[PDB]
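Colleague: Sharing a structure with you now.
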Amino acid sequence: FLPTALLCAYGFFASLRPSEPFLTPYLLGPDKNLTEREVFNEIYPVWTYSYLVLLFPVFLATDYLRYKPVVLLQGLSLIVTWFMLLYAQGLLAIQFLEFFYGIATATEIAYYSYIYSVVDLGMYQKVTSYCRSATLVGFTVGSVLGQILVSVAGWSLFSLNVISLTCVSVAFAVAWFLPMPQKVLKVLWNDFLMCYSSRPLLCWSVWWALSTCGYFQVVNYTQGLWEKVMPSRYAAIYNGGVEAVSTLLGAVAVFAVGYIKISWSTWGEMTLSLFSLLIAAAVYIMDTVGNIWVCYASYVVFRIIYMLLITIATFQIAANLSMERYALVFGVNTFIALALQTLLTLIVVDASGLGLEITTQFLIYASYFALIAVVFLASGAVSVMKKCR
Ligand SMILES: Cc1ncc(C[n+]2csc(CCO)c2C)c(N)n1
């Protein structure tokens, strides 16, 4: 099991970033001296902009380069990201840092499609699940390591960032010896039309994309919300346990999603709408309680419900589509998700735009998930009217 074990070791090491938990307290700390206005209005949105603009060329280069060099591109981008996060001041350098984080994250689809051209067709699902679990274990291990090192050990965030850079460098070293994958546009667009030219073919797609949008745009500013509620100047912040338990219970929910004896056509959209309304309630609670432990708990509830929703949505999408287009659909829906996220980010987040405060944009995010709650309910009620006949 050497080729799969090496790949899962690479996933474990690349995903083992103990500093994503403890990021905003470092960025706004004495190490870089960046004000919350500056960070949350110009630094962070560049990640979304870069991820959007680079998802398309990454997707093209992945198939153009036979899926191998994109993994090393991800490793090198992570290495330079974690070096510049050790040594960069000002604003432009950190903006390019988030650009490099974007080019790193845009290649996750490439990393997960690398498996399809090196393994057997029958075992592809099981090895993909194994690698996803490897990434989850890596992130949980990094999260608990950072929490243990910053809570009782009293280790500064600079050394923790050094650990993050060491782990991503080890990931690059592992990736360098990965076995090579030895194994129209109008028509593809016409086939893309056929990807939604049916009753269930269109379904779950835009809701997967829009829920992914909400998740992506709330996870990173949730760090800022925790910083605002509990400042890091003279208080100990327990992020690592929370980013550990969130991923752990998300994996648990992913496992439990397949054990529910429920058919899609019966109440799938109704259950998704209920889950989305619960997500909106959790976001509003996290924004408005003013207590830190309960807002971490509501964040964990968000994580669990989002993982359940994504698992059911991607199960339905995979049932709708063929195995040869898994990467294509998972790329197109992520592309439109980042497009809508960037649109809303220029509307409410970007300093050149309206630049609304972080405590205010979460009121939109709660209403934003309340907005998808209504349309999913309305589309769910649309099937109910058809179910009447
Ligand atoms: C270096 C770096 N780390 C994380 C993010 C954004 N981000 C992605 S996932 C997640 C949750 C983990 O706490 C966060 C904050 C970034 N833009 N740059």
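All residue numbers given for chain A refer to Swiss-Prot; the residues shown span 31-213, 278-483 in order.
Going by what the header records, the deposited coordinates were determined by electron microscopy, 3.2 Å.
The backbone N, Cα and C atoms fix where each Cβ goes, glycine too.
So Swiss-Prot says this about it:
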MUTAGEN   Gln104 to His  Loss of pyridoxine transport; when associated with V-105; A-109; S-111; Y-112; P-186 and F-191
MUTAGEN   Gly105 to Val  Loss of pyridoxine transport; when associated with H-104; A-109; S-111; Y-112; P-186 and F-191
MUTAGEN   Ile109 to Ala  Loss of pyridoxine transport; when associated with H-104; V-105; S-111; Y-112; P-186 and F-191
MUTAGEN   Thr111 to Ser  Loss of pyridoxine transport; when associated with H-104; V-105; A-109; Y-112; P-186 and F-191
MUTAGEN   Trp112 to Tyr  Loss of pyridoxine transport; when associated with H-104; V-105; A-109; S-111; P-186 and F-191
MUTAGEN   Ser186 to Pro  Loss of pyridoxine transport; when associated with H-104; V-105; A-109; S-111; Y-112 and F-191
MUTAGEN   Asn191 to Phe  Loss of pyridoxine transport; when associated with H-104; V-105; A-109; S-111; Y-112 and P-186
Colleague: Across the 64 residues that the deposited model omits, what is the distance in Å between the Cα of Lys213 and that of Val278?
Modeller: 21
Colleague: So, three-state DSSP: helix, strand or coil for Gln104 (mutagenesis position)?
Modeller: helix
Colleague: If you count Cβ atoms within 10 Å of the Cβ of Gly105 (mutagenesis position), leaving out that atom itself, what do you get?
Modeller: 25
Colleague: Of the mutagenesis positions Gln104, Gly105, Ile109, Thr111, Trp112, which one has its Cα closest to the Cα of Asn191 (mutagenesis position)?
Modeller: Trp112
Colleague: What does DSSP call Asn191 (mutagenesis position) in the simple three-state scheme?
Modeller: helix
Colleague: If you count, for each of the mutagenesis positions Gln104, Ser186, the other Cβ atoms lying within 10 Å of its Cβ, which residue has the minimum?
Modeller: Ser186
Colleague: Please list residues from the chain of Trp112 (mutagenesis position) whose Cβ is under 8 angstroms from its Cβ, counting only those at least six apart in sequence.
Modeller: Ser49, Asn191, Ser194, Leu195, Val198
Colleague: Roughly how many Å lie between the Cα atoms of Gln104 (mutagenesis position) and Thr111 (mutagenesis position), rounded to a whole value?
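Modeller: Rounded to the nearest whole number, the Cα-Cα distance is 10 Å.
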Colleague: Write down the Cα-Cα distance for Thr111 (mutagenesis position) and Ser186 (mutagenesis position), rounded and given in Å.
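Modeller: On Cα coordinates alone, these residues lie 19 Å apart.
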Colleague: For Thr111 (mutagenesis position), list the number of other Cβ atoms lying within 10 Å of its Cβ atom.
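Modeller: Around the Cβ of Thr111 (mutagenesis position), 24 other Cβ atoms lie within 10 Å.
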Colleague: For the C-alpha pair, I'd like the distance in angstrom between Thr111 (mutagenesis position) and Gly105 (mutagenesis position), rounded off.
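Modeller: That separation, Cα to Cα, works out to 10 Å.
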Colleague: Return the single residue from the mutagenesis positions list (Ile109, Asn191) that has the minimum number of other CB atoms within 10 Å.
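Modeller: If we count Cβ atoms within 10 Å for the mutagenesis positions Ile109, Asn191, the smallest count is at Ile109.
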